[PDB]
Amino acid sequence: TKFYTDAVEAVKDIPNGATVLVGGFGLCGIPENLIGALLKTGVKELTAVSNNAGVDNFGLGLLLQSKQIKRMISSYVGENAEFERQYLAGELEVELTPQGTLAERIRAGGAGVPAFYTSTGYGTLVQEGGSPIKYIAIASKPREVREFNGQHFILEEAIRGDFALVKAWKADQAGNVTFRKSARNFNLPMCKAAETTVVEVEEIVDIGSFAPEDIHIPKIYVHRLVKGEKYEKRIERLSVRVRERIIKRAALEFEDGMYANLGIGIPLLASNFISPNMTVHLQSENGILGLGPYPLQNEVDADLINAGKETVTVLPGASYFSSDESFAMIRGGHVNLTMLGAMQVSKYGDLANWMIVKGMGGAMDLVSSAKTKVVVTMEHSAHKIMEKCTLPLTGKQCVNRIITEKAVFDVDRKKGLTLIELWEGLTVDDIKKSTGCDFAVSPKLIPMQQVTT
Amino acid sequence: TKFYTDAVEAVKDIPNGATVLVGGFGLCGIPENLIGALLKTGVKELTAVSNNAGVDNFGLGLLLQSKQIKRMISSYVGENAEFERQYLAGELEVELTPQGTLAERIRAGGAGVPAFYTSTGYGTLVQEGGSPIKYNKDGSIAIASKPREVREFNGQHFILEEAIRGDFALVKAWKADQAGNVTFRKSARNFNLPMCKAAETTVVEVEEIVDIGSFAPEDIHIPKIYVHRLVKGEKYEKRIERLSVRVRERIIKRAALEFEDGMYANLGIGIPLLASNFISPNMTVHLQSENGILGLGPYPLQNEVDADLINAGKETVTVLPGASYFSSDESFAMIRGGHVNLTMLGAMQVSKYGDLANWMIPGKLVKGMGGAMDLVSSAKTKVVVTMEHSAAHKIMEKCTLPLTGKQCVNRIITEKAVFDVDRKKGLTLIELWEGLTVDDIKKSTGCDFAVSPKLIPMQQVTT
Amino acid sequence: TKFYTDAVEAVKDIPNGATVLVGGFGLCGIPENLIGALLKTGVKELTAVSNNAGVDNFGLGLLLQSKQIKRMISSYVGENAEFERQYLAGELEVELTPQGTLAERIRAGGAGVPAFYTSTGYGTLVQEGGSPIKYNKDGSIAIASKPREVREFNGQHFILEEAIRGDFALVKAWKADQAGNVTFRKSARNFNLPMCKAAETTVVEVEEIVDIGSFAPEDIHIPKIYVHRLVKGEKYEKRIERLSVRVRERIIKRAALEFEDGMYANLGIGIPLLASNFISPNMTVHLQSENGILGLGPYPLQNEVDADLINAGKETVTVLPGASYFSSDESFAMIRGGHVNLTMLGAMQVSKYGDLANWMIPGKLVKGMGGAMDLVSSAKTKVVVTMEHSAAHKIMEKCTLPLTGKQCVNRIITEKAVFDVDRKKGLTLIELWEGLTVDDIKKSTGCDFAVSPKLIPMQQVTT
Amino acid sequence: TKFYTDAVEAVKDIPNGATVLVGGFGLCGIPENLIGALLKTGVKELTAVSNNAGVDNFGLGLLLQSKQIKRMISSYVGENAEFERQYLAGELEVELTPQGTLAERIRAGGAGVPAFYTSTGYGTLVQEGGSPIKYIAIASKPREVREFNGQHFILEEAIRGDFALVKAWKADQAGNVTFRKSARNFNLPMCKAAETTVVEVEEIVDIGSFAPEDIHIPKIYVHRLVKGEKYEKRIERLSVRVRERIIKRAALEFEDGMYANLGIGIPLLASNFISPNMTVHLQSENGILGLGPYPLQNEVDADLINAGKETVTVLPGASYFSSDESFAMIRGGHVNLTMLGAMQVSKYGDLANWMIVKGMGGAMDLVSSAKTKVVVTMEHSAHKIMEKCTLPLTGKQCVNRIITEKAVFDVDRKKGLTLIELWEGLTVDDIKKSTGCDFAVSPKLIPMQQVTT
Ligand SMILES: [Hg+2]
Ligand SMILES: [Hg+2]
Ligand SMILES: [Hg+2]
Ligand SMILES: [Hg+2]
Ligand SMILES: [Hg+2]
Ligand SMILES: [Hg+2]
Ligand SMILES: [Hg+2]
Ligand SMILES: [Hg+2]
Ligand SMILES: [K+]
Ligand SMILES: [K+]
Ligand SMILES: [K+]
Ligand SMILES: [K+]
């Protein structure tokens, strides 16, 4: 590991057109000094592999503002207007990649795996191809489909970069590195997938400061190391400590000892109604197990945010891990319940909830496992529940239950919808008229429940 | 995470014929109490996914001794006589799987990846099929492994390997907090960590249970989500397999010059490891141990001996300041990815274009390839072979023993010569021992070779 | 084989929304009686797999006029105004499919092949998706074609195409014996033969029914096993679309020198075909017609005019002694396989490295690629482009119009110059018109180019 | 087309190690003069792509005898002892390839198709790989599997040769060529799959002798043409015009207007009991539709043989076509009934009937379609009907009915076996004891029928 005192010297040889991996989730764990150095060198036509686009004037945004990026390989690109502008204008190329797929492709890129199969994106424009990468001048190409154990998977190829720009917490004098809280995300796997990895840290410590069992990134993967000069500790979303109907029914999906992942909005609100006698472990795809409530203004930590990029806290016994690890945890079905909002759901369980053009985030990986119960919360109606979806799919035959303010439906990939709960006041015919496809009625149809909390 | 006070209660429902993942590298990090429990329940016909076979009367060996295993999916199975006996007798089925492939298939089994491509095993019986899973009393092969599909990426060949998932995982860990979070001690981690994510029911036995909060959240090795059943092991024998306390010399002394300051190297047992003793103290060399260590140090003083710290040869060792420990999948991701600069090992035969044969002899050596096939699997890693020159030619046109890798050896160091190997142009003699002439080498080698225009006497380290 | 005396009874059970394969090339070999029957039954929302759209009031046109078609899977759809109208209006759906790909997908649909790889369409909207299937009244594209998977073999790119199977096949044939064996006359064969094997229910209409035994068994074009329903057509109009009876001249006269004795060539409409008129009678050139003819002769005298014999441009033609006729799949197997030595055609733009753009203009030319994409799909076939030099540059760095093929043009002949094209080194000027200098060409061309050290004046055939 | 008067001049430039396509089915339509010329030139280390191995001293046999072949790509190699000897001895390499796959791979080789999918061999050692190609020193590699429309197919690659040695009937002076009766087989597609095709014919005729609609191989595919000097018109099998129980029940599988393909032995015998008031069209995979009975000694024609290589005749209205065409006809399910003998059949319909090492012939293609009813005839028992087969599979879940001398079972891929007919004298328990897996009993169980003819 070579130590540098100046950031620019550390990245001065990145070439025009190079593929650069840039760590960070939102504004959490971004290599702000190395990004600042790239502004100075002026290197351009970069293919930036980065989970998000930062914001308008920070993180990758600064580099979009300077016209230094030709293409981005990202999973979520919202909250960046200049980004959206260049993209919808044919000025910038963008490969929207499922978040889990992105993380796994990077890990494969450093693990000697040229390609692997994943369920994520099967049945959507990721597999099918055809999304614009550039204005159309370039479209995404399809992904091969192959079946295993009676299920469809698509082939994804490893992503390797010429350089990796990584933000980390500490480095000992030998080049060993660790990451703080949720600032880890993509920084860790990105560290092993480029020919030259450049790491910027907040502090350099003595060799011996780390228990050897606890080194997040061993020195072997750290080629260049610099102590970042300035850390703005920017926080994107400061969050300090009919719809109610959906929320109160979604609250009953929780079961003691359950591992759940809650999407932004109604599902996360639901968690506020969890009985304190019930223990629910909330997973955050950016790498956290054990989300707690929003912080008191003074507990606010820029290294701890949820997937919605909001400042949060964690409960006792929580853990942090990398983005590849997080989606291995999700893809592998270890999370018991995935609950999220949705635009349309199909009679057999297709979900449409990421495009009408910010990207799918981790949505496609969250509904990719059959071992994980997927529950959708959404306002009932224009029909949002039909025969076939009309909006781009997030997954196929992947939703198990729908909760609207009118009804609760269990979803089955073959037999369709079954109404199991009905709101007091409505009759089966009201639901019929408000739904765009037939459905069975449970012989045990009850009034829609509401949590008592 | 459900806590149990009795091991038997924790594994009593494993069914006959179940596929059980058993952690451990050698006798390091084995779940000896859960293994003891399986002796009690008597469950049988098990497909045991275990890196090694333990030893004759410990670890998986106890379960081979009780006839509780039908098949093993392992990478190295030496040092277990009863094991060998059942195998050569058609009593036990065995899938010799490259160590890195084993680790990666298990991780895939927990990561939702049904299959992936790896270089490891390309061009050998792993890809070709023909590896013996079950022998006839002595009529050769009764069940042979099936071939692996081949496909090319970026001008290189890779083979398709499928995920391995178990019904149960028997994992040894160091500590668990009251919430079920788990950590591993030193090199005892190895396969315990990925196995923890690849079975429907993971059962973890630990040496100590601590308060929630005893772990910094950043440093939990296995989050509670992967831990379904937890028990505090009742007895820990802390057994040590190999107690190692602190012509050939020619090879050793020339191999010593392969080291370069700041180099990451992986040294196989024997000559390559001895070479490391001649490293100048003014040179910093980082030694990687495939069982999950970066920074091997010298052998321990008898009182520094730790059962949780062993090298890939299963010998007690130490680590240098700044060392790290990580899991088996992580270790082979590091090796398959080419992050290690130099792989140095012994070999039985090497081919004119670089094929290596160093893990199986007809029906005389059948302990498995270990991590050898992964170590020579990357083009980004320089592979150097150390071996006595002849026998009978060990350097020929084509190998005759099962290959470890194809066109993967870059240099050969014998006590007579040093050859650089090129996948297309063949061998080039670059060093020659004082006293021999090019013709002596010619006569001792089984295929033509160029002679460097800068042919020097064979160097020897001065240390 | 069931015989019917009435066409309507033979197709009365076709269901609304059915996928129906309709044979014919232009107005050659169309099942006009079965089409007439479909008018009577009124069946609708049909997906019509038909090479062409017939003309305004004949062939598939009658069925577009009656609104009986929802979608068409065709390769060339020009000369049908009502067709164009429904299409540009969002009334009719259309999958423009390369002709050779259409033929091959149909054959696969009857041969038990669900999918195969072909070169045709690689690098264009066929592979990329983006081809318009359905237009908005005028808001561009309402439904765009989906991309085709790409995969490499032997260092070349190919795309995956799936079989096409129909519920019904409406086939025009020449004769049927009493057993149901069928034959086709001259070039009227085209798609009728493979379509006969790709539908659950094939319905064949013939001009004559003959005794069993009238065919030598070696010469039955479609064996009775593929013929489920047979009817003798009641009326045959024998309609002829194009009656053809027996600066630019510069291009023509230089293109004439591309012919070499014993050469197999395919000449596109216009300049390339005219060039063939200057072939020395001492030279034997075999002209291939993608609609299934080998050995085209000159245009017929008015009384030699035969509705069953037309060239790919749909013009009445003749054949020379020793000619052969074969099906559309066979024809494109011959072309995709590179058996034709020279493909010569007109073009709108060609790129520095050989990309060709010659089948679509923004939203001004949308009749389809015909067999153009298959003709330039093989590396074994020399592709020569004939075109006026400028417009506005027709030879640039990159094309701006939809591509027909990538790096597939080998030579360009304009009235000013002749350039040989190389996929890597670009353009090389090899011939120059008397009067112009290298700088004149430079100024008229949109990208650099080498100059042959053997640059000659542009040749002209003496005939 | 270049005409030669001497065979040797026509093949003198074939190089050592070249891949040569050699036409012929058995001894029918073999290029005996060109093969004789190869003996003279002595060219060696050839990869011979040939459907069969000829016999011991004729056809490809002559070239195996001279040690001029290094490898063969064939579908059936029986009736050639020297062949078997070199193979079992590690002297000769052999890729056993399903006949239909062979024909299609050759056609793809001339049609610009590098690869395609076929059902044939799915679930057997063709897909799985591992068969010895050479002694083990070389094993067959697996074939990729991919699903389409809910069915599995394997990927097969095109076969192209450096040269094709083709036997044909006539050539006009322009190089157009035709084939006689069943002597066509592989000669026709082989003609389009090599860089240099050499054709030997029995007669050269005037241009104009062929109707242009009837040219089997257009001149474009014929690069070199020679009139063969000597034609021995050799006939391999001269066939001139408990078990009876199976035969008499198999005879009832025929239905008027049916297209059937009958394997050697019991199925073909069954055809002798076809009522003359019923019209049954028999397909022969070597390229014939309309097989008739065995010929009178004087009707014997070496160009007309059945798949069993026996001299036969054809009925009025018969047709001849090429090997690729024949298997397109079979793979595509146009044949209604495939009836054959078998060693073992599985509870769910797996068939094992080609290896215990002569090759699978067309067997794997005949049971490859779901549109074709597959009926197996075999002696009942050691159990030949079990849970799983123990011998190499011909197809998976592909047998629909089994006829033994004891019982008749209908086979279903999911529910298993159902006894529908029972021989007079036996009881359900007799069958139970003679069968290696459970089975349902039809509620309409009848005594086993017997044709009355
Ligand atoms: Hg399956
Ligand atoms: Hg509605
Ligand atoms: Hg290779
Ligand atoms: Hg020797
Ligand atoms: Hg390319
Ligand atoms: Hg210009
Ligand atoms: Hg499916
Ligand atoms: Hg039995
Ligand atoms: K699910
Ligand atoms: K290497
Ligand atoms: K070309
Ligand atoms: K069937």
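Here Swiss-Prot sets the residue numbers for chain D, with the shown residues being 40-174, 180-285, 301-415, 420-444, 449-520 in order.
Method on record in the header is X-ray crystallography, 2.5 Å.
Cβ atoms here come from the backbone N, Cα and C positions, even for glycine.
For D:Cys67 (mutagenesis position), the same-chain residues lying six or more positions away in sequence with a CB closer than 8 A to its CB are D:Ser226, D:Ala227, D:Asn229, D:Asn345, D:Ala361, D:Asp362, D:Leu363, D:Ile364, D:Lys368. Quoted from Swiss-Prot, the note attached to the mutagenesis of D:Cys67 to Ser states: Decreases KM for acetoacetate and acetoacetyl-CoA 2-fold. Increases KM for succinate 2-fold. Decreases KM for succinyl-CoA nearly 4-fold. Strongly reduces catalytic activity.
In Swiss-Prot, the entry for mutagenesis D:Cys67 to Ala states: Decreases KM for acetoacetyl-CoA 3-fold. No effect on KM for acetoacetate, succinyl-CoA and succinate. The structure shown retains the original residue.
For D:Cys235 to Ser, Swiss-Prot lists a mutagenesis experiment annotated as follows: Similar specific activity to wild-type. Secondary structure at D:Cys235 (mutagenesis position), taken from DSSP and collapsed to helix, strand or coil, is coil.
Its own atom aside, the Cβ of D:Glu344 (active site, 5-glutamyl coenzyme A thioester intermediate) has 27 Cβ atoms within 10 angstroms in the protein chains shown. According to Swiss-Prot, the feature active site, 5-glutamyl coenzyme A thioester intermediate maps to D:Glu344, an assignment based on experimental evidence.
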Å between C-alpha atoms of D:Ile180 and D:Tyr174, the residues bounding 5 unmodelled positions: 4
D:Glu344 (active site, 5-glutamyl coenzyme A thioester intermediate) in three-state DSSP notation: coil
Inter-residue C-alpha distance, D:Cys235 (mutagenesis position) and D:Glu344 (active site, 5-glutamyl coenzyme A thioester intermediate) (nearest angstrom): 19
Interval of 4 unresolved-in-model residues, reported as the Cα distance (Å) from D:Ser444 through to D:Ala449: 5
Cα-to-Cα distance of termini bounding the 4-residue gap, D:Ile415 and D:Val420, in Å: 7
Contacting recorded positions, sequence order - D:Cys67, D:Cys235, D:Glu344 vs ligand 11, Cβ under 6 Å: none
Cβ packing number for D:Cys235 (mutagenesis position), 10 Å threshold: 27
